[PDB]
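Enquirer: Structure provided below as structure tokens; questions to follow.
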Amino acid sequence: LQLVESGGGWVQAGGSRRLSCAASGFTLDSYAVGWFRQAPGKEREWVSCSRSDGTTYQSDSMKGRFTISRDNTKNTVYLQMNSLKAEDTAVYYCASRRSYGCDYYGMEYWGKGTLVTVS
Amino acid sequence: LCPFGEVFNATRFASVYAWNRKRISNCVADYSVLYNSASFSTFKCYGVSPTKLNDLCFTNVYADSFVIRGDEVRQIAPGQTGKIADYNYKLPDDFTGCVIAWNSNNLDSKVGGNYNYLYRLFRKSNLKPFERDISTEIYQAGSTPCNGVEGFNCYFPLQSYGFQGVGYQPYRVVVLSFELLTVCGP
Ligand SMILES: *[C@@H]1O[C@H](CO)[C@@H](O)[C@H](O)[C@H]1NC(C)=O
């Protein structure tokens, strides 16, 4: 019933940073987990999806710079962000649903988010 | 009397996303012949004992059939989740019937007919039990509309199986649903 993001903070442009999404109240073995982000004044944007079997699909927008992965042992889903630029500044949100894949409108649980600021 | 042969012995099976259904009515079925068959890798019944089947009568039997991977056969069961259960073929939690599977590598893979079997990879919501979705609309994963084309964050919803096992090999599957509100044992 709970998703908690962590790993946010300040990054220099061109740098990397890894976000983590820890799930409690269930094992994500049967859940899709997605990463979304919201920049001030803009619509929420889908970033990537880690399916319930570990396969992934990700937004064309990111130009292959981000990779999502999961570790069911720690019940955690990671977002590895590389080659960060200023327009990547946003609140990053973890979300899940009891389904094979994600969905922009149908996610069932959300974390509070964590801020990532790029210089 | 029951024409299970057309079901079990068809030369091509359906793709799982477009699973086939045949209604079996007004006939006698010898379920023990099937249950004892050496050909089947899986023969699992729910809500009914496999041995008692020749003693029971049902209003109808529905035979659903399709091809999936061996390591997906576990999803054809009540209470299961995954690509197949969620997006292609879903059994209800209170399923009454049997699930029969056998290896079809020599018929269905590249070493046989080289058939094009497909599955649905994306869907807005999970299927209801025994629901079938044969649509091919482009799937919208982001906020922007697809406009019928696989543009930005938009995906074609079906993918062909590769089959490259045994977990990776094709399995033919027949699900027998037993409806009692016509079809009896000997
Ligand atoms: C399918 O064909 C085999 C022969 O290859 C036969 O023994 C079997 O009984 C048939 N199945 C059904 C359900 O009639």
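All residue numbers given for chain B refer to Swiss-Prot; the residues shown span 335-498, 502-518, 523-527 in order.
So how was this one determined? The header says X-ray crystallography, 2.0 Å.
Any Cβ shown, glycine's included, is placed from N, Cα and C.
Quick paste of what Swiss-Prot says about this protein:
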type    : residues    : note
MUTAGEN : B:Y453 to F : Decreased HLA binding to NF9 epitope. Increased binding affinity to human ACE2
VARIANT : B:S371 to F : In strain: Omicron/BA.2, Omicron/BA.2.12.1, Omicron/BA.2.75, Omicron/BA.4, Omicron/BA.5, Omicron/BQ.1.1, Omicron/XBB.1.5, Omicron/EG.5.1
VARIANT : B:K417 to T : In strain: Gamma/P.1
VARIANT : B:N440 to K : In strain: Omicron/BA.1, Omicron/BA.2, Omicron/BA.2.12.1, Omicron/BA.2.75, Omicron/BA.4, Omicron/BA.5, Omicron/BQ.1.1, Omicron/XBB.1.5, Omicron/EG.5.1
VARIANT : B:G446 to S : In strain: Omicron/BA.1, Omicron/BA.2.75, Omicron/XBB.1.5, Omicron/EG.5.1
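Walk me through the surroundings of each of these features.
Expert: Reduced to three states, the DSSP call for B:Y453 (mutagenesis position) is strand.
Annotation for B:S371 (variant position): same-chain Cβ neighbours under 8 Å, separated by at least 6 residues, are B:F377.
According to DSSP, B:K417 (variant position) is assigned to a helical segment.
Take the CB of B:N440 (variant position) and look out to 10 A: across all protein chains shown you find 11 other CB atoms.
The DSSP secondary structure for B:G446 (variant position) is coil. In sequence order, B:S438, B:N439, B:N440 are the residues of the chain that are 6 or more apart from B:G446 (variant position) and have a CB within less than 8 Å of its CB.
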Enquirer: Quick test of understanding: given the recorded positions B:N440, B:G446, B:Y453, name the ones whose C-beta is under 8 angstroms from chain A.
Expert: none
Enquirer: May I ask you to report the DSSP-based helix, strand or coil state of B:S371 (variant position)?
Expert: coil
Enquirer: Taking the Cβ of B:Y453 (mutagenesis position) as centre, how many other Cβ atoms lie within 10 Å?
Expert: 23
Enquirer: For B:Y453 (mutagenesis position) and B:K417 (variant position), what Cα-Cα distance in Å is obtained after rounding to a whole number?
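Expert: About 9 Å separate the Cα atoms of these two residues.
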Enquirer: I'd like the number of other C-beta atoms within 10 A of the C-beta of B:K417 (variant position), please.
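Expert: If we count other Cβ atoms within 10 Å of B:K417 (variant position), we arrive at 25.
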Enquirer: Distance between the Cα atoms of B:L518 and B:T523, in Å as an integer, please; the 4 residues between them are unmodelled.
Expert: 12
